[PDB]
Amino acid sequence: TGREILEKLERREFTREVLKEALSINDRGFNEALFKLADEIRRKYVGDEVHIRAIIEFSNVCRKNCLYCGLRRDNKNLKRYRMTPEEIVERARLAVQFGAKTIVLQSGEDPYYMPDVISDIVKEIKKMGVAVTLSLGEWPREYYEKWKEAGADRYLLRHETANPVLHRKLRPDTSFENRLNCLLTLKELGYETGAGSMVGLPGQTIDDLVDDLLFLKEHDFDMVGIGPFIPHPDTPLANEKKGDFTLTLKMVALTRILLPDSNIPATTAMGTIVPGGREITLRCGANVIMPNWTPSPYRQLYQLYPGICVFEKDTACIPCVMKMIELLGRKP
Ligand SMILES: C[C@H](CCC(=O)NCCC[N+](C)(C)CCCS(=O)(=O)[O-])[C@H]1CC[C@H]2[C@@H]3[C@H](O)C[C@@H]4C[C@H](O)CC[C@]4(C)[C@H]3C[C@H](O)[C@]12C
Ligand SMILES: C[C@H](CCC(=O)NCCC[N+](C)(C)CCCS(=O)(=O)[O-])[C@H]1CC[C@H]2[C@@H]3[C@H](O)C[C@@H]4C[C@H](O)CC[C@]4(C)[C@H]3C[C@H](O)[C@]12C
Ligand SMILES: Nc1ncnc2c1ncn2[C@@H]1O[C@H](CSCC[C@H](N)C(=O)O)[C@@H](O)[C@H]1O
Ligand code: SF4
Ligand SMILES: [Cl-]
Ligand SMILES: [Cl-]
Ligand SMILES: [Cl-]
């Protein structure tokens, strides 16, 4: 029964069948025990602080054509935007004035900025003594070099799916082979690396998720970003089925059990498909929240998927997460 799989997880007996079983069992008692276990493992290793890492989505211009993503280059209806370096810096400064100690710079793959514009922004943002995390997709090692020289500390590059065939199909411009290489180049260059994948992708199976789990535990990532697949109306997957919240929550919990030292965000996608989804995820293994500091009107134009916090004032949302972290009994 579920008790058997549970004890192997406590003994850290992580094998392909144990995780497949764990992901397969849909008994309410087993699920709730799994989350309680991950909540306790979270509390033990990373404590009660919920890291608040503000993110700025400074460009929705992308060169790739990912089938799931609304920023794919074939999305013609989406209005495109680019923030100026002055706008990104004064925005990060505002986030630091509100208490952010990490600045996450994310965009579609927009060549306009690469690589010297990113370096200048990073150099400026690093003058405030905060960690800078980049999430800019796949670029040459030479580009990763310069950004590390500019003061960059962390890089986010979700592996999306550890199935090479499912990867190539969903991301035509590249492969899991290249994606895995970019991750290894970053760890090699001294970056703190974040991986992760989507749950509920079309054609994704329980075995794929176990592969995602095994891939994660193998490379022992500093950070892991996990979210449900949300179909975008202007994409080749507009009518596929969204990722399941409970199943995605189990991927978070098992990630916490497998990587008890890792920083695991409570992604916005989780709060999008279930009201209060992020709060739930923070109590099942997650210990990071990434408030959106992208200013209007660009924020509504950054549609990886259709989205929360879209009407709230550009500020306003950091005091919201601090309130949320408080009502959860955690610290910021
Ligand atoms: C709030 C509800 C219902 C609580 C409830 O209704 N329980 C009875 C109250 C007990 N009292 C103290 C009042 C004394 C009993 C006398 S009384 O007769 O009034 O029940 C409980 C029931 C199941 C609980 C979740 C699951 O575990 C999974 C997971 C474990 C993590 O770790 C923490 C997060 C999460 C999502 C949990 C959150 C929360 O915790 C839930 C929803
Ligand atoms: C931007 C303005 C003007 C003054 C200013 O520009 N201040 C820079 C602060 C920079 N830091 C955060 C690094 C200082 C930390 C001091 S600390 O005591 O944490 O060491 C200052 C004045 C009052 C400040 C808010 C309140 O206070 C309440 C709350 C405290 C949290 O914490 C962070 C969030 C929040 C909402 C604050 C945000 C921001 O800050 C405010 C708006
Ligand atoms: N439709 C969707 N549903 C859920 N997550 C999505 C999504 N579309 C994109 N994402 C997630 O959003 C993340 C940021 S994509 C932005 C950075 C860069 N272009 C890159 O691809 O890495 C991706 O890793 C992906 O996992
Ligand atoms: S996931 Fe990233 S690289 Fe792929 S289309 Fe979206 S923004 Fe571009
Ligand atoms: Cl931090
Ligand atoms: Cl980060
Ligand atoms: Cl997200």
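We're sticking with Swiss-Prot numbering for chain A, so the shown stretch reads 2-308, 310-334, in order.
Note: Cβ is positioned from N, Cα and C throughout, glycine not excepted.
Per Swiss-Prot, the feature [4Fe-4S] cluster binding site maps to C63, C67, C70. Proximity of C67 (mutagenesis position) to non-local residues of its own chain (separation of 6 or more, Cβ distance below 8 Å) is seen for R73, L171, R172, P173, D174, given in sequence order.
Swiss-Prot lists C311, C319, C322 with the feature [2Fe-2S] cluster binding site, giving a large-scale study or a structure entry as the kind of evidence. Long-range Cβ neighbours of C319 ([2Fe-2S] cluster binding site) (same chain, at least 6 residues apart, Cβ-Cβ under 8 Å): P292, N293, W294, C311. For the recorded site, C319 ([2Fe-2S] cluster binding site), the DSSP three-state label reads helix.
What Swiss-Prot records for 49-268 is domain 'Radical SAM core', and it gives sequence analysis as the kind of evidence.
Annotation of the published mutagenesis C63 to A in Swiss-Prot: Eliminates binding of one iron-sulfur cluster; when associated with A-67 and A-70; the original residue is retained in the structure shown. A simple way to gauge crowding: the CB of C63 (mutagenesis position) has 23 other CB atoms within 10 angstroms, across all the protein chains here. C63 (mutagenesis position) carries neither a helix nor a strand DSSP state and counts as coil.
One entry in Swiss-Prot concerns the mutagenesis experiment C67 to A. Its note says: Eliminates binding of one iron-sulfur cluster; when associated with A-63 and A-70.
Here Swiss-Prot describes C70 to A as a published mutagenesis experiment; the accompanying note says: Eliminates binding of one iron-sulfur cluster; when associated with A-63 and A-67. Long-range Cβ neighbours of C70 (mutagenesis position) (same chain, at least 6 residues apart, Cβ-Cβ under 8 Å): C63, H233, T236, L305.
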Inset, instruction - Provide the number of Cβ atoms within 10 Å of the Cβ of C311 ([2Fe-2S] cluster binding site), excluding the reference atom itself. - result: 17
Legend entry - Residues satisfying Cβ distance under 8 Å from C322 ([2Fe-2S] cluster binding site), sequence separation of at least 6: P292, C311, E314
Inset, instruction - Give the subset of the recorded positions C70, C319, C322 lying near ligand 4, defined as CB under 6 A from any of its atoms. - result: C70
